[PDB]
Number of protein chains: 4
Amino acid sequence: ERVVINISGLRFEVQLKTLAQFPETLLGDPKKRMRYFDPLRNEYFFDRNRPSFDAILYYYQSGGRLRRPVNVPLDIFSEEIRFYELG
Amino acid sequence: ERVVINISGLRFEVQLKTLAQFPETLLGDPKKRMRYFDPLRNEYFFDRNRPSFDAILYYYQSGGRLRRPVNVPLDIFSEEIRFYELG
Amino acid sequence: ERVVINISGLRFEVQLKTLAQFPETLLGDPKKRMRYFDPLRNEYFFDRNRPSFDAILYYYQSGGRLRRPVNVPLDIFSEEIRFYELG
Amino acid sequence: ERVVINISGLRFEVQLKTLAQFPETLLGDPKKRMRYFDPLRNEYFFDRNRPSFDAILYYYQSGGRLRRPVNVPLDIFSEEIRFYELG
């Protein structure tokens, strides 16, 4: 019912249903997120910016609220939003 | 003597006596927090915003001080305050 | 040669020598830190603010540089400095 | 093919190829990083500032972009840049 998303060593735990709200995104589509699945550790691994992911995850948890963390510059966060295919 | 609270993968450890100071809150009421308990892991699980939780825990630690962290926007923090029933 | 310091669920790992450099403080004095030792998990446990502790630990690691994390208000951080007996 | 970097208890995970991009840095040089390796913990351990490391990692992830995080003071960050041999 929940999966583990490991962002450069930082492990997040989220419900599958939470991710399923946005099926056109990377994490919302099983076919896209499967490219980052690590079958040996039973988790999805992303070699990316850690401080951005709290906000990416919150976008799903909140049902659509996208906010940039103060400590992540706009150009860096905008690249993460593009990578996670939230537009 | 200690309880584990897992906020989307991030684990917090707090004495039950400290939560018990505020019985009208979610975490201070046995009936309410039981809805989020996981017997296998012996922890409470919330699929919620991570940055906000340091200030939620500080509310219990400080004996009732409610302080918004500078990196958590006011509308987000106010929703977390209402969810955990700290008002 | 290393000890584990658990601040409300957040585990820090520090060389004993790093702490020993300031023997008049809580963590640098064997008798003061012993009050917070947990023989079950072989770690020191503090029911305190998490965001402050990176800075407290960095005071030892850097050989004496004490800086307040931008995300922790001055009154809260000053209370932590007193608790850890850094003066 | 992954490397675990433990900064005072905080674990970071990166692909070895990512560090390998910059062979003249501490983490990109096998001989230099070997001094910090722990065979019994298959990880490299640094007793250093935690908040600075997200930005050290982002230098490798970004293909060489060096960005001072907003809540890490310049003198502290500059010392970490020097220690990891990024310049």
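Note that chain B is numbered according to Swiss-Prot, with residues 33-119 shown in order.
We read in the header that X-ray crystallography, 1.6 Å was used to get this structure.
Placed from the backbone N, Cα and C atoms, the Cβ positions cover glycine too.
Pulled from Swiss-Prot, these are the features on record:
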- B:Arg34 to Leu: No effect on channel opening (MUTAGEN)
- B:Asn38 to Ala: Alters voltage-sensitive channel opening (MUTAGEN)
- B:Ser40 to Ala: No effect on channel opening (MUTAGEN)
- B:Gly41 to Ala: Loss of channel activity (MUTAGEN)
- B:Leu42 to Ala: No effect on channel opening (MUTAGEN)
- B:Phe44 to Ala: Alters voltage-sensitive channel opening (MUTAGEN)
- B:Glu45 to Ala: Loss of channel activity (MUTAGEN)
- B:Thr50 to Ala: Alters voltage-sensitive channel opening (MUTAGEN)
- B:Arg82 to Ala: Loss of channel activity (MUTAGEN)
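Location within the structure of each feature annotated in Swiss-Prot.
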{"residue": "B:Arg34", "record": "mutagenesis position", "DSSP class": "strand"}
{"residue": "B:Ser40", "record": "mutagenesis position", "DSSP class": "coil"}
{"residue": "B:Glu45", "record": "mutagenesis position", "DSSP class": "strand"}
{"residue": "B:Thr50", "record": "mutagenesis position", "DSSP class": "helix"}
{"residue": "B:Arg82", "record": "mutagenesis position", "DSSP class": "coil"}
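Long-range C-beta contacts of B:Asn38 (mutagenesis position), restricted to its own chain and to partners at least six residues apart, with a cutoff below 8 Å, comprise B:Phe44, B:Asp70, B:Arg73, B:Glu75, B:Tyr76, B:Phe77, B:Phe78. B:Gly41 (mutagenesis position) has B:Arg82 nearby among the mutagenesis positions B:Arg34, B:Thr50, B:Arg82, counting only those with a Cα within 10 angstroms of its own Cα. Within 10 Å of the Cβ of B:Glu45 (mutagenesis position) there are 18 other Cβ atoms, across all protein chains.
When the C-beta distance to chain C is held to under 8 angstroms, the mutagenesis positions B:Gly41, B:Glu45, B:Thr50 reduce to B:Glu45, B:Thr50, listed in sequence order. Checking each of the mutagenesis positions (B:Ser40, B:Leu42, B:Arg82) against B:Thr50 (mutagenesis position), the C-alpha distance stays within 10 Å for none of them. Cβ packing within 10 Å was compared across the mutagenesis positions B:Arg34, B:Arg82, and the lowest neighbour count falls to B:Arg34.
Sequence-distant neighbours of B:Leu42 (mutagenesis position) (same chain, 6+ apart, CB under 8 A from its CB) are B:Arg82, B:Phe85.
Counting only same-chain residues six or more apart in sequence, the Cβ atoms lying under 8 angstroms from the Cβ of B:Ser40 (mutagenesis position) belong to B:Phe78, B:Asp79, B:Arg80, B:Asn81, B:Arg82. A sphere of 10 angstroms centred on the C-beta of B:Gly41 (mutagenesis position) encloses 18 other C-beta atoms. Chain A comes close to B:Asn38, B:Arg82, taken from the mutagenesis positions B:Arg34, B:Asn38, B:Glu45, B:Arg82 by a C-beta to C-beta distance under 8 angstroms.
Other C-beta atoms found within 10 angstroms of the C-beta of B:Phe44 (mutagenesis position) number 21, with every protein chain shown included.
For the pair B:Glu45 (mutagenesis position) and B:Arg34 (mutagenesis position), the Cα-Cα distance reads 6 Å.
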